[PDB]
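Let me begin by presenting the structure, written as structure tokens, before commenting on it.
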Amino acid sequence: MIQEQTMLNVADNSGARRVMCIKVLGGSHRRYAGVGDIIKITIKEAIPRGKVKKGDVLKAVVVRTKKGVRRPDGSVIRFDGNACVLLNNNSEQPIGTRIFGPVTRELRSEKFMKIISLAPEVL
Amino acid sequence: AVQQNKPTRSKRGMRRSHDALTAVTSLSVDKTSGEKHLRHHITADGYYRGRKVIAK
Amino acid sequence: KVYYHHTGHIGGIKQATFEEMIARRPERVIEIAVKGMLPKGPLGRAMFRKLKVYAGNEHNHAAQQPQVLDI
Amino acid sequence: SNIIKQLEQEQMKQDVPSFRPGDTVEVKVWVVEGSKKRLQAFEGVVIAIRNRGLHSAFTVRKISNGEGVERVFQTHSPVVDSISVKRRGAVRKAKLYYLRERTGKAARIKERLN
Amino acid sequence: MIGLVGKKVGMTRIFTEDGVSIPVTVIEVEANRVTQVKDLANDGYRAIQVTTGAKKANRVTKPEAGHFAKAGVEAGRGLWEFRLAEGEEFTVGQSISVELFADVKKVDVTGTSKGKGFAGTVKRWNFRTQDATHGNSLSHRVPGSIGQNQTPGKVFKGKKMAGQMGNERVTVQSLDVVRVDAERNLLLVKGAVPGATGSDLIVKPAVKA
Amino acid sequence: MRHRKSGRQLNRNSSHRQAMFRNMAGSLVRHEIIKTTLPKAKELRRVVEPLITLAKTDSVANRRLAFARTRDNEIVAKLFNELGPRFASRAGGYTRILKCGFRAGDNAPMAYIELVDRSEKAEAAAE
RNA sequence: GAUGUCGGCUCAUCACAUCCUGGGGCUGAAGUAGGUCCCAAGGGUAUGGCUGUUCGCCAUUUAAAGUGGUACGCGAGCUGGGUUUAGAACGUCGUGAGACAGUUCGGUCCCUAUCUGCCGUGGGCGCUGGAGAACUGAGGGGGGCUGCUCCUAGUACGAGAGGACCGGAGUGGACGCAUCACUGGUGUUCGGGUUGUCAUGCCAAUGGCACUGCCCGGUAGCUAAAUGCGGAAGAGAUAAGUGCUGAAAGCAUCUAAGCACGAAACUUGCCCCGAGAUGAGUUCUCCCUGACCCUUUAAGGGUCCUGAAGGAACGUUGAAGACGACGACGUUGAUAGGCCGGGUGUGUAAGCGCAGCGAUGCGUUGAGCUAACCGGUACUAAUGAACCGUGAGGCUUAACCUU
RNA sequence: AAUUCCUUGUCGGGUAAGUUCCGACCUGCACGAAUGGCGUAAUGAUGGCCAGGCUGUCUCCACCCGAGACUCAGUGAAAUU
RNA sequence: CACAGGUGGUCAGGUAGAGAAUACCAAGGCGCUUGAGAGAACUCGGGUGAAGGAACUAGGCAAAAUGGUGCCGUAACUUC
RNA sequence: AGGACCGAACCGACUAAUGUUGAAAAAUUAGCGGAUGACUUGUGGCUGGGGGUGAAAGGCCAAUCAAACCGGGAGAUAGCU
RNA sequence: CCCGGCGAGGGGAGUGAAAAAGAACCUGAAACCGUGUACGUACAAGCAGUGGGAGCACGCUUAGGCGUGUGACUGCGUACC
């Protein structure tokens with residue numbers, strides 16, 4: 001996330017409990033992520049009927065930061081916790097069909113029509 | 001650290017040359033008394049621009 | 001002949017063209033040509049300070065009456 | 001000049017309803033999107049005081065259902081559509097934190113009334 | 001082309017219709033009052049001398065005052081000058097203000113620098129801070145060995161060490177004009193101005209190709 | 001460095017600084033005329049005047065309020081009754097600093113502090 | 001009579017024999033792609049694990065994960081983690097003491113800088129009469145990196161699949177500078193809350209003290225994690241290289257004369273320091289126009305009258321900083337503190353009425369209280385001076401002055 | 001394994017990883033039954049590894065406060081040489 | 001050495017708090033003498049932290065959290 | 001009851017932060033263990049240097065310990081500097 | 001007799017051959033730090049010396065090119081045990 005390791009919350013029907021950031025993407029000589037950022041996750045748990053199994057490495061994007069997230073006005077949606085939606089590891093858009101808990105309104109783009117049309121928040 | 005050799009006595013007066021006490025460019029007396037003054041502060045009898053202040 | 005120096009920064013020797021030293025400040029090509037021909041530090045600094053070249057065909061010693069010399 | 005610290009007050013909107021922290025409110029806003037205008041609201045309790053000239057915002061905390069989420073809507077933004085006051089409450093404290101995890105009947109603090 | 005000597009005055013998160021905000025720095029445009037309009041009549045110098053402000057001038061020297069006498073006779077705050085291009089200058093009544101930025105899209109911004117006290121060891125140079133552990137001898141903080149050894153046997157020029165800011169210029173380069181405002185007299189620039197607020201600046205049309 | 005700031009830190013930590021000011025503003029009501037270091041006289045100036053303003057006109061409820069902000073018995077007995085009719089004819093500068101000179105024991109620059117209309121004064125010397 | 005190490009943090013710098021872009025030659029290279037490759041120090045060149053690890057293994061980013069040196073960089077920088085058998089003791093060997101390149105447990109590590117450098121900063125002198133203001137560039141460094149896709153372009157070319165590059169464009173990444181409105185940090189000169197004991201005679205109300213008692217919100221300031229942003233079009237001198245006209249050898253050819261094109265390096269442009277540059281500078285603004293004795297006299301010494309312009313000490317002080325310098329500024333003054341209206345902070349003071357079992361809350365009041373920020377206000381303190389600086393300021397050749 | 005000439009053995013495990021650590025195996029250093037052996041509760045400021053409450057040790061460092069430095073004032077060393 | 005060092009016998013006040021911890025405090029002692037101003041690097045002391053959670057390091061180390069009374073609820077193993 | 005515990009006084013010092021020409025010839029602050037016991041601990045006495053004395057480190061013997069201090073052999077010896 | 005706390009310390013005035021014998025009293029070096037004067041130090045550079053030397057102060061140099069001390073500056077140039 002901002003540091004090396006970082007467990008953060010499952011955001012899809014893909015797994016269970018926590019899943020681990022191994023790296024940030026979208027540059028190098030990075031330790032730390034920006035607001036708009038893409039994270040690299042290993043599934044540190046999994047669920048038997050999920051899309052994935054323990055220790056498989058996939059791509060992901062931010063849905064909560066415990067600091068808070070911002071873009072349009074610079075105003076923050078400030079959360080209880082960090083959480084991450086997995087992407088396809090090369091082919092983009094989410095892999096899970098449900099978001100679990102609240103979302104930002106900084107995610108509102110064509111490549112995210114999948115995750116924002118869900119009912120728990122920002123419809 | 002330490003030093004290589006014993007320093008010269010001309011060095012001790014050179015190192016002190018800029019740290020020395022500098023001239024006052026003369027003095028003040030009152031507009032209003034035969035008492036002498038201290039430039040831009042007030043005497044015990046208040047004399048600066050006459051009147052009276054601070055009679056301690 | 002590229003008038004070599006290393007003032008204190010950046011890997012490399014640093015340099016200056018033959019072309020600058022006549023095209024800009026045209027005195028300098030003669031100054032640092034006679035310079036190395038003079039003795040040690042101080043007396044060569046007193047020898048050196050007797051030469052002037054100026055920019056060229058614009059000298060200011062009209063009033064001293066210079067004796068022309070062909071070499 | 002005479003411009004410094006005044007230009008914040010000069011920019012500041014004058015039809016915006018009056019406030020104290022613990023006032024609950026509703027922020028009404030747009031989804032924005034690629035070409036089609038739809039609306040949405042967010043309700044809760046505002047846990048803290050604004051008034052920042054142009055930069056003023058309702059930091060509503062939502063706490064109705066699920067895990068806590070705080071939202072900051074800047075008032076002075078053109079896509080911020082409408083503002084009902086609803087209840088305007090008193091608390092004599094700067095932060096509301098003990099309600100962060102309880103979201104059930106938690107964002108409905110009283111009108112101060114007669 | 002010259003600058004408009006501004007004042008650092010204001011900072012605003014500003015809105016636009018489209019639901020976007022822009023962080024901005026807000027500048028009071030004052031008018032240029034000329035002194036002499038220096039041209040290449042005299043020596044090789046070609047530049048225009050401009051005064052943006054006024055002072056009481058009860059303590060000013062008569063050498064500053066004859067300067068101001070030949071000017072717009074407004075006891076000026078002080079003297080700034082700017083080199084110029086495309087022919088000799090127009091000499092009377094010029095009053096250069098918000099109109100300067102109507103086709104100038106991006107500005108360079110030349111401050112009077114940044115006023116950060118000592119700046120000095122570590123803070124200026126974004127160094128690491130020495131270990132908080134091991135019982136380290138009179139060290140919770142140290143810059144590092146600044147050379148190596150006898151092999152060069154010296155300390156090289158331009159290594160990062162100590163010193164004050166020394167308030168030179170600092171150009172940020174090429175930050176956007178967001179808006180210009182006649183009547184209110186605001187130039188809103190997208191980027192920051194050097195120094196604390198109430199500091200002087202130059203705001204000049206951008207230098208870069 | 002200290003850009004865009006005001007006021008002064010004197011000699012020690014905050015727990016000392018409040019406790020020192022309770023001594024020093026109380027001494028003001030007890031001696032009426034004091035001498036101190038010039039930084040020390042500004043913080044002395046800046047402590048007392050706002051209390052005077054509140055106290056400029058008499059009011060028992062505002063005297064209860066003044067005892068709330070500044071809990072000293074000396075200051076709340078002088079303010080309103082004694083000091084209220086005194087400073088009524090001013091809006092700031094209830095007191096003035098007279099730059100008396102440098103400190104004899106070392107060299108620190110001093111100012112004497114004197115209530116604005118002070119004309120009755122003690123005639124012993126101070127240092 | 002002392003050049004003293006591994007491993008690990010900090011901080012580097014020089015050689016290019018270049019990890020890479022950038023210009024170009026060959027190809028058994030059509031183009032793509034690979035192979036071959038000269039020029040070139042300019043610039044960028046990643047992080048966690050295990051172990052005391054150089055080196056190993058493993059997971060991962062990015063277009064990318066360099067070559068060589070430095071008392072095998074760096075204890076007059078950092079640490080013993082190791083060497084650890086000062087010390088047990090396991091494993092091993094010898095009659096044994098003791099040892100072990102087998103092993104495990106924690107474990108004492110110095111120096112305030114003389115001259116010297118580096119960065120920052122003042123004093124002293126000089127710029128030729130002096131003074132105050134802008135200023136030119138002799139010189140010398142910063143930036144110089146590098147990916148992406150979009151057009152260029154499905155086109156030349158190739159059997160077909162496929163398929164050129166430069167140039168324009170926005171934008172990331174490294175690197176680097178500035179910033180505090182945004183988002184956070186702190187904000188011991190702002191409000192509020194809360195446990196305890198001590199206190200205001202007692203009650204209502206309230207505060208000292210417990211790390212700023214603890215704790216939350218916080219202006220302006222500073223600051224990165226957040227904010228803005230360069231990395232350039234152009235020019236010349238070229239490199240390697242395609243040539244052209246052209247020889248030794250009737251030709252060919254980048255060569256000798258000659259001339260077109262030809263890279264981030266070099267001279268630069270864009271950026272910054274910079275007149276002591278002793279060939280010490282210009283342009284603008286200001287001021288000084290009295291006198292006698294003597295001697296060596298572009299001269300100095302004594303003295304009367306007399307020292308402006310300008311300076312500095314001194315004073316409050318700053319949007320400037322260790323000291324200073326720089327800067328606002330001294331009653332003609334908004335400098336600073338107070339104070340008033342406004343800014344931005346806090347959440348409706350104390351007192352009074354009331355509901356309520358009382359704590360408390362609530363109408364009165366949308367209150368009171370308030371720091372650095374802005375304008376006003378002379379309310380308050382910065383007196384009159386004195387002092388460094390003086391009465392038009394070198395010889396000599398040529399030009400001008402009756403000269 | 002505290003024990004291993006080679007060696008950071010081979011493989012599983014926590015693990016983003018794993019010289020160490022733990023489990024299994026022998027392809028076993030010179031292991032091996034009172035310089036005792038297998039196995040064990042409670043115990044030790046005991047050793048190695050891990051996730052979490054939690055944390056400035058650190059990623060990556062910013063600001064605030066005081067005593068020295070430093071300012072103003074007093075006195076006044078030392079390693080060395 | 002007016003050393004932030006060392007040292008045996010007897011006694012036992014208040015509130016809150018397992019209690020002679022410990023916060024304040026009666027009886028009682030007492031200002032451990034550079035000072036004042038500034039609030040530079042830096043040193044030591046002292047306060048704080050976004051997101052993370054050891055990623056720091058040889059090593060989860062004053063870091064920091066925990067701690068008391070009442071109550072519900074409570075594991076393998078065990079010499080119970 | 002207890003060579004049980006958490007824990008002051010009272011005794012110590014596994015680790016941590018600092019001190020390293022210190023405030024101090026291991027002290028300060030915090031974590032930590034003993035604190036009814038094989039304890040803590042006053043007074044008075046006693047053993048004397050390859051000798052004592054040690055729940056053993058070749059420990060401890062006057063802010064000293066892998067060889068105390070003084071008076072004598074003695075101007076030890078000097079293939080050495 | 002002067003300054004001063006009533007102090008410390010010196011001085012003047014007076015005493016003696018002598019206080020250039022003043023009480024720590026004999027006469028008094030050399031390190032040591034500071035004053036007074038001369039000349040010198042801002043085209044300015046390393047064993048600081050040597051070799052060459054403008055100048056100036058003082059010395060009536062019978063003025064007969066000198067003596068005395070210092071010296072811009074510069075050829076040459078590496079301490080002693």
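Here the Cβ of each residue, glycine as well, is placed from N, Cα and C on the backbone.
Within 10 Å of the C-beta of A:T97 (mutagenesis position) we count 12 further C-beta atoms, all protein chains included. Quoted from Swiss-Prot, the note on the mutagenesis of A:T97 to A is: Reduced RsfS binding.
Listed in Swiss-Prot as a mutagenesis experiment, A:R98 to A is described as follows: Reduced RsfS binding. Cβ environment of A:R98 (mutagenesis position): A:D12, A:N13, A:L118 lie under 8 Å away, each six or more residues apart in the same chain. According to its DSSP assignment, A:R98 (mutagenesis position) is coil.
Recorded in Swiss-Prot as a mutagenesis result, A:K114 to A carries the remark: Reduced RsfS binding. Cβ contacts within 10 Å of A:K114 (mutagenesis position), excluding its own Cβ and spanning all protein chains shown: 15.
For A:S117 to A, Swiss-Prot lists a mutagenesis experiment annotated as follows: No change in RsfS binding. Summarising the environment of A:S117 (mutagenesis position), the number of other Cβ atoms within 10 Å of its Cβ, over all protein chains shown, is 10.
Under DSSP, A:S117 (mutagenesis position) is assigned to coil, being neither helix nor strand in the three-state scheme. Counting in whole angstrom, A:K114 (mutagenesis position) lies 8 from A:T97 (mutagenesis position) by their C-alpha atoms. Straight-line distance linking the Cα atoms of A:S117 (mutagenesis position) and A:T97 (mutagenesis position), rounded to a whole number, equals 10 Å.
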